[PDB]
Structures are given as structure tokens and as C-alpha cells.
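Enquirer: Handing you a structure now.
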2 protein chains.
Amino acid sequence: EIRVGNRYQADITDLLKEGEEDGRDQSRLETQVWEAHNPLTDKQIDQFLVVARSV
Amino acid sequence: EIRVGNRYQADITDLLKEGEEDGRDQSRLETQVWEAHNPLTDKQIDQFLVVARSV
């Protein structure tokens, strides 16, 4: 059975004004581990992986 | 015994004039295999050698 009431539904978060800002610190939420747009080519990454393996 | 004569001594090569040039093609005489003034440091070369070994 699906229920209705304050103790079931979520309070809907109001859309921010064009002047209002969400106030969310992105470093507290994530930390990047691989950028997808690199100066490197597939070959070079592949090559590096071989090297990382050899070491 | 040490000998004297045309068949023993070398013909002495005359000193070149300030205008004269020796005319010697250096590529026919040598080909370089390691420059001693590199943008690299001992550490990096050492490191590369380890890598060359691992591969």
C-alpha cells in the first residue's frame, strides 16, 4: 500500500531565484581521480600501463 | 737501432694558413652516442635505467 502524509512525502525543495545560489562546497562532495581530456593519447597511456606493470 | 731517412721519418704536415681550412668531414669520422650536457639530472637518468631494466 502507498501512503500519503507529512510522514511519507518529501518536502519539495524550492527552485532557486536567478540571484540565489545553492551554497554547495564541491570539495566536501568529491575528489577527482581521472580527467578524461588529457594531453595524452591512448597509445601513451597504454604504454605507461605496460611500464607500470614492468616496474 | 733507430733509423734516419725518407723511408723512416714522416713528412711533416705544414701549418695551415689563417685563411686555409683543413677540409675534414666530421660525419665521416665520428657519430655521437651520448651528449654530456643534458637537460636531465643524474636522478632521472638513474630512474630511466631502472625502468629500462624493468621493461
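Residue numbering in chain A adheres to Swiss-Prot, whereby the residues present occupy positions 166-220 in order.
Determination method: electron microscopy, 19.4 Å.
Cβ atoms here come from the backbone N, Cα and C positions, even for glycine.
Take a look at what Swiss-Prot says about it:
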type	residues	note
MUTAGEN	A:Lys182 to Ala	Reduced ubiquitination. Significant reduction in ubiquitination; when associated with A-626
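Mind mapping these onto the model and telling me what they sit next to?
Expert: Here the Cβ of A:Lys182 (mutagenesis position) has 7 other Cβ atoms within 10 Å, regardless of which shown protein chain they belong to. DSSP assigns A:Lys182 (mutagenesis position) to coil in the three-state reduction, placing it in neither a helix nor a strand.
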